[PDB]
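Accompanying notes for the structure given below.
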Amino acid sequence: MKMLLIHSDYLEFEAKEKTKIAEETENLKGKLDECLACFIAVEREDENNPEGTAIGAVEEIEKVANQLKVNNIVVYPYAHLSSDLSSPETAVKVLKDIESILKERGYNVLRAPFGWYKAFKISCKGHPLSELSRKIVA
Amino acid sequence: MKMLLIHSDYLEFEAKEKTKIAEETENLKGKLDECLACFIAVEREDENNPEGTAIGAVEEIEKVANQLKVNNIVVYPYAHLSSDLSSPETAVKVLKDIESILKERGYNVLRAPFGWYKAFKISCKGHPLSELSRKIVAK
Ligand SMILES: Nc1ncnc2c1ncn2[C@@H]1O[C@H](CO)[C@@H](NC(=O)[C@@H](N)CO)[C@H]1O
Ligand SMILES: Nc1ncnc2c1ncn2[C@@H]1O[C@H](CO)[C@@H](NC(=O)[C@@H](N)CO)[C@H]1O
Ligand SMILES: [Cl-]
Ligand SMILES: [Mg+2]
């Protein structure tokens, strides 16, 4: 799994174009202020252990989110972070689990929909811990 | 080299804090509209051929910019795209070369400062060619 975590003034997105793997969700458009935007590519190795991957990913997000005193999290599928992707069924499973576990831990989570081409706007705060890269190996 | 190309309504940045490897510059704030924002990690393999790498990079930028009818290009140093980075000296050499080559080919380029912490803002247009990853192996 590869993740880029961006401490943002806001993240706004709008689903524009369907792909063959687009999921119809209740958040085709969405916005979250004062948030950690987590851009996530689910990778082929993740298929070995989808559940452990989600757990590892949540541990890293919470480390960052707690250091920054941030409760708003956007889980944003971002397949461009890796050229070794998992299958779509595994990827959906892992993204929804990261969301589900974060909500159980009291975070305010907005999941952007899987399998769409989307427009987005972001403003990255630019302090020393505002942009962080994490590689998760379960 | 790893590149992530994003077709944007705009890209803005402001340098905030100097890292220990910051490039000396006066270009500390900048904005470019209707651009292809090119986030670039220069990798250690690029050390064997910095010239071919910049040429390889520009070739890929050109193919996208021509498809999308874009003339405005941001060259934005982005180490997080790769876990196997080049030296900072090689990275700047390559990024500068990318800019100068694009400039010779008629593109307008904004180059974001290397080794500074920057605030930034981007609006990605959201279509199938609006975000592209490219791996450049130099010829
Ligand atoms: N292994 C994977 N990890 C994360 N995301 C994945 C994926 N496989 C497919 N996707 C999703 O399908 C859209 C098209 O590839 C991807 N779309 C995107 O990454 C958008 N940023 C484009 O605007 C994403 O929703
Ligand atoms: N091989 C390389 N390729 C591209 N950029 C590189 C580099 N080595 C160092 N940098 C730059 O130094 C900052 C601190 O690592 C890097 N900073 C950044 O990538 C910010 N966007 C996130 O901190 C970047 O400016
Ligand atoms: Cl979804
Ligand atoms: Mg738009």
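Method of determination (from the header): X-ray crystallography, 1.7 Å.
Cβ atoms are placed via backbone N, Cα and C, with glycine included.
Same-chain residues at least 6 positions away in sequence with a Cβ under 8 Å from that of B:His7 (mutagenesis position) are, in sequence order, B:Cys35, B:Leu36, B:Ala37, B:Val64, B:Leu68, B:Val70, B:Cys124, B:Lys125, B:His127, B:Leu129, B:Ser130, B:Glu131. Per Swiss-Prot, mutagenesis B:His7 to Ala is noted as: Still charges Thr, no longer edits mischarged L-seryl-tRNA(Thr).
Quoting Swiss-Prot on the mutagenesis of B:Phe13 to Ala: Still charges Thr, 5% editing of mischarged L-seryl-tRNA(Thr). In the three-state DSSP classification, B:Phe13 (mutagenesis position) falls within a strand.
DSSP gives B:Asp46 (mutagenesis position) a helix state. One mutagenesis experiment named in Swiss-Prot is B:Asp46 to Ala, and its note says Wild-type for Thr charging and L-seryl-tRNA(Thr) editing.
A helical conformation is recorded for B:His80 (mutagenesis position) in the three-state DSSP classification. Under mutagenesis, Swiss-Prot gives B:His80 to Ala with this note: Still charges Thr, no longer edits mishcarged L-seryl-tRNA(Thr), high mischarging activity.
Classification of B:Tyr117 (mutagenesis position) by DSSP places it within a strand. The 10 Å shell around the Cβ of B:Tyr117 (mutagenesis position) contains 19 further Cβ atoms across the protein chains shown. For the mutagenesis experiment B:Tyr117 to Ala, the note given by Swiss-Prot reads: Isolated domain has nearly wild-type deacylation of mischarged L-seryl-tRNA(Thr), no activity on L-threonyl-tRNA(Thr). Intermediate deacylation of L-seryl-tRNA(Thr); when associated with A-131.
Quoted from Swiss-Prot, the note attached to the mutagenesis of B:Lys118 to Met states: Isolated domain does not deacylate mischarged L-seryl-tRNA(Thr), no activity on L-threonyl-tRNA(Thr). Within the same chain, residues at least six positions away from B:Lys118 (mutagenesis position) with a Cβ under 8 Å of its Cβ are B:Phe13, B:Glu14, B:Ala15, B:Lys16, B:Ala112.
While the structure shown retains the original residue, Swiss-Prot records the mutagenesis experiment B:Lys118 to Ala with this note: Still charges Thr, no longer edits mischarged L-seryl-tRNA(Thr).
Counted within 10 Å of its Cβ, the other Cβ atoms near B:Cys124 (mutagenesis position) come to 21, all protein chains included. Quoted from Swiss-Prot, the note on the mutagenesis of B:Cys124 to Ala is: Still charges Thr, 80% editing of mischarged L-seryl-tRNA(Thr), no mischarging activity.
In the three-state DSSP reading, B:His127 (mutagenesis position) counts as coil. In Swiss-Prot, a published mutagenesis experiment is listed as B:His127 to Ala, annotated Still charges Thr, no longer edits mischarged L-seryl-tRNA(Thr), high mischarging activity.
Under mutagenesis, Swiss-Prot gives B:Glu131 to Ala with this note: Isolated domain has almost no deacylation of mischarged L-seryl-tRNA(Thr), no activity on L-threonyl-tRNA(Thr). Intermediate deacylation of L-seryl-tRNA(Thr); when associated with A-117.
Per Swiss-Prot, mutagenesis B:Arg134 to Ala is noted as: Still charges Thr, 20% editing of mischarged L-seryl-tRNA(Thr). Other Cβ atoms within 10 Å of the Cβ of B:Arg134 (mutagenesis position) number 20 in total over all chains.
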Least Cβ-crowded entry, counting other Cβ within 10 Å, from the mutagenesis positions listed as B:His80, B:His127:
B:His127
For the C-alpha pair, I'd like the distance in angstrom between B:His80 (mutagenesis position) and B:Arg134 (mutagenesis position), rounded off.
14
What are the non-local neighbours of B:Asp46 (mutagenesis position), defined as same-chain residues 6+ apart in sequence with CB under 8 A from its CB?
B:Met1, B:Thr53, B:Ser86, B:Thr90, B:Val94, B:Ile136, B:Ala138
